[PDB]
Amino acid sequence: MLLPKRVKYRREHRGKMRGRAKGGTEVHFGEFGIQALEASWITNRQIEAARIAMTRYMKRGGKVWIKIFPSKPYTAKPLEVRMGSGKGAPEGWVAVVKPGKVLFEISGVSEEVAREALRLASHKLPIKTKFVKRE
Amino acid sequence: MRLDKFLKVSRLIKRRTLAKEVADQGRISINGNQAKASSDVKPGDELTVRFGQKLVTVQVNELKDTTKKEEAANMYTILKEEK
Amino acid sequence: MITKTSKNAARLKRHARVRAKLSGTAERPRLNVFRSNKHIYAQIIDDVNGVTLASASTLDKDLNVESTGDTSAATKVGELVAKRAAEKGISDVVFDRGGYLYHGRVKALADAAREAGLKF
Amino acid sequence: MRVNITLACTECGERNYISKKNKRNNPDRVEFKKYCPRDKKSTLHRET
Amino acid sequence: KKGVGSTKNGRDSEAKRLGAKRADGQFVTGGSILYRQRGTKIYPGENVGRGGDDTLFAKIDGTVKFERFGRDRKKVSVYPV
Amino acid sequence: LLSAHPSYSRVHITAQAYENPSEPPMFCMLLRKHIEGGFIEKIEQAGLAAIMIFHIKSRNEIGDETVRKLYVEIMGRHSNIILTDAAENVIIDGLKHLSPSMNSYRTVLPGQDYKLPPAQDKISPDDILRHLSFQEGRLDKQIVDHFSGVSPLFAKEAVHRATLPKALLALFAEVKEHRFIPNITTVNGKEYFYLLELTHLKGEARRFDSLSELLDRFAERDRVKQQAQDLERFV
Amino acid sequence: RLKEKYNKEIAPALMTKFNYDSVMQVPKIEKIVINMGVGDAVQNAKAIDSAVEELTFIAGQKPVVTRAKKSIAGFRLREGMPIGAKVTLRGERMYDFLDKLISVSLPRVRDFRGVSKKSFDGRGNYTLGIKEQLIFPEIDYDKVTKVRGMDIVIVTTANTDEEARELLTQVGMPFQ
RNA sequence: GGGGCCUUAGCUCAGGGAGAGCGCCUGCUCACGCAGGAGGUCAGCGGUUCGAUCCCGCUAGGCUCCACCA
RNA sequence: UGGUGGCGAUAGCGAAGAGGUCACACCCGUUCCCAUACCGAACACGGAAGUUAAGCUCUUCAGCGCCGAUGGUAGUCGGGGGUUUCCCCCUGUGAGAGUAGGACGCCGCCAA
RNA sequence: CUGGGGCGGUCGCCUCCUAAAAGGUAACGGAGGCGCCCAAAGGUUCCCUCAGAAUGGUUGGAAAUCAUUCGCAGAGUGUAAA
């Protein structure tokens, strides 16, 4: 459950996930990676689920290199409450994702193993994905 | 302030319980009048006290609650002893 | 180790600090000064056009003397430039102590020009 | 404390000016010079 | 039903209508202001003056022109006919 | 060494200069103010009570010679060290300031005229067979009630010599003649010591040439012991 | 005396050793700075002045009281508090202090076994410490209020530590 | 759930550069009194300041008060 | 050469070299003007024995920094469409970044 | 005023974001400040240039005050922010 240690503002606007990514569109730390085909917010619980999933499938395998970090916080008012009276309290932390963006990489491991692990992770994630490799 | 609190903060009596007890016995007095633990006190007060036969007369200069140990005795002055 | 700054560069900073407040025009030009260890030079300028009008120096072959570097020389060159700006009848100027003091040779020169007719 | 003040002339007797000051840093009856528009001059003014 | 509150972030200052007030190539009278600001986003130039509020005004009549102090620094000026 | 440490209050001269502190405390610096570079004219016993006096000289801040009276009262739990003026008898310094809230005879605080404790009605040196009724029994108690310098240790060890005025007079002559033997006694632990040797008990004895070395080999040790035991319990 | 020794013997020896083209390349003693850190004067200002007196006596020059550049809570000092004093000796006074230092005061250092040739700053300047001010005879034990020390910095126009130490060894500076 | 107050020695609790009393240890003194030492995150986090019990904000706990009209 | 101004460091940083009889600095002493929180270092005052080291000028270079295209792309006014937390099509516009490359200076006035 | 009212909270001014590249622009939207201070913390003249680093080192230490090179600015600008 990743966390930014320190932040300026505990409360931010949400934003808009228009367009494609700026960077991180291609694997370069590792060999076999995964990228997105949509745009969405992703949570520390999602990423750690995917991470531990692939690492359990691999059991010693090489290196991973996540390519993101949930910097963004997201609020949520308490339950059964009218509107207004200030912005809701923070709940967790979020990473924002554009399409064309690489999320997880892999090295030290064969292609079939990598593809299967990333499949497993994709099923923990909400969005549509693609298997990718380095050029 | 109250007499029992005052006695404790001035460290004349080591326990507020004892101050209450002796004031309920009425062994003491203020300005020649018999008094009680709830009796009010102030600067310029003249206090008469007993410890068995040991009779003591003292004068009030100040009052406070935080009362660190040596500063407690600045709160008042001994005048006299009798028996 | 040690390191040492060029007092000329310092003088340039002080000169610029001055220059921020003024500039020489027609009918109110700028009178600028230079103070070599062995010479003293003076010029009169329309800073608008970036043009000198008159000039003077110990180096001038007229009135060659021994000091070229004391207050006497400063006075002589001051009166010289004054009559230059008289025959180009401007008679009204502004002074530019170029990061120097209005204390010594500079002061003497300026006083010379004041006496010769130039009005600051 | 920071407190208001009037600053009266001495030839004219007129008040003519106001300001403020610390009583701590400037306790004494302060004085300055200002223009008296009746005496038509710079002139020492005094606090009241 | 529940009960909540205490936003304590509910104010802001009055908007002060900064920016330029006259345009390049525009004729201007004496004393007209040109660019309200705070500090110097822009400096004065010829026949232009700065005030205690860092505001820029024309000392004369003329036409306005904005330029640059060499690099990364701007300027205004009034040039008459 | 001087000590007003209640159970260990004493005076001593030690080959073991233990440790001069890094901090000069208030009392130390006040002594430096008025005694440093001093001159120990005379010592006095305060009339055989457990009290001592140093008559000291020293030049003041203008080179004019001045004097003072340093007093060391070793009473037990309420020992103290005091400094006093010679002629004025005014206290100048004090280690244990003591306010008259204890309704006591004397007082410690500086500026005040110094005063000594109430000396009890005891003949400080047969007279016991005169005054005291030897039928009373447990007279090791009540020799304190007749003499000034007494320990119950000394009283018991002398009473066990069995009418015994002889023991008292002989031991007083011994002390007056400085005829004692500085040893440490150990009665199954509980290590005791005194001028005289042990008189009767089973305890071991180790003798010395100097009472000062006796004191040496015999404020914070007990604190360390408290800490050690508190830790040992937990362990 | 030592300025003439510099101009007449030190400059030839250094020019010959380092193969300098110009005499202006020969390293010069630019200044001597003597400092006392008297951080114990936050409690007593009269301790600052008496250390200031010793410095005046040693250097022959009224010293500049230095003060805290910023507040430092570990040492209990606020910004602007006066906790040192220094003199900057130049020209004749510097050469005379340098002679008094080499020929008189350094021989009176207790158990003097030489000065450290390590104490160059990497640029050619030499710093040393003096533990007791009593090595200077202009100081009397009766006058002394507390055992003061000081530091002495010799700032030189040398480009390296090699050049600076050669300049100092040319005066017979007592390097071990 | 909201608002306020508080969280400091083992307990009770006072208070921009750590205190008291109670209880432990010790001597004095059977049983109290009297003199010392111990035990300290100033609830936690973050911030301001040279410097935080102290000033600021957030969080955890406790307590008190409110939590309503249909 | 020196002085003095103008133009966005295409002027600068950095490395390597060359020169100073004139000139400019560097250099040498405080008796005076004046000065140094301490100071003849600097500022002032006077001087010219020696110094091209350094400063200053003249050459070189593209290591740093600086400037900077074309094309392409994102974005986008406008129009239109669609499975519309977004996406797509069309006329038009059009960056940044990354390149190609440019550049270790251009222009003036005075004095010898 | 009030995403019914009540209770809570707020009520004027300044700074920023939201704010959509002039200006302006709301919400019980997000962050913070003011109800002053300086008789020099003002005016003018003249002067010079910071923060840190390393590195030197008697005290003195992580951390004084000292000296050196690096150092467009990391400091400062009475106070909040721009």
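Header entry for method reads electron microscopy, 3.2 Å.
Yeah, the Cβs are placed from backbone N, Cα and C, and that goes for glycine too.
Database features (Swiss-Prot):
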- B:1-62: domain 'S4 RNA-binding' (DOMAIN)
- B:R2 to A: Synthetic growth defect with ssrA deletion, no longer associates with 50S ribosomal subunit (MUTAGEN)
- B:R11 to A: No longer associates with 50S subunit. Synthetic growth defect with ssrA deletion; when associated with 68-AA-69 (MUTAGEN)
- B:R16 to A: Synthetic growth defect with ssrA deletion, loss of interaction with 50S subunit, loss of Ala tailing in vitro (MUTAGEN)
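Recorded features from Swiss-Prot, shown on the structure.
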residue	record	CB count, 10 Å
B:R2	mutagenesis position	18
B:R11	mutagenesis position	14
B:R16	mutagenesis position	15
Residue distribution over DSSP helix, strand and coil in the domain 'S4 RNA-binding' (B:1-62): 17 helix, 19 strand, 26 coil
Integer Cα-Cα distance in angstrom, B:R16 (mutagenesis position) to B:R2 (mutagenesis position): 11
C-alpha spacing of B:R2 (mutagenesis position) relative to B:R11 (mutagenesis position), in angstrom: 14
Mutagenesis positions, contacting chain D; criterion Cβ under 8 Å; candidates B:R2, B:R11, B:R16: none
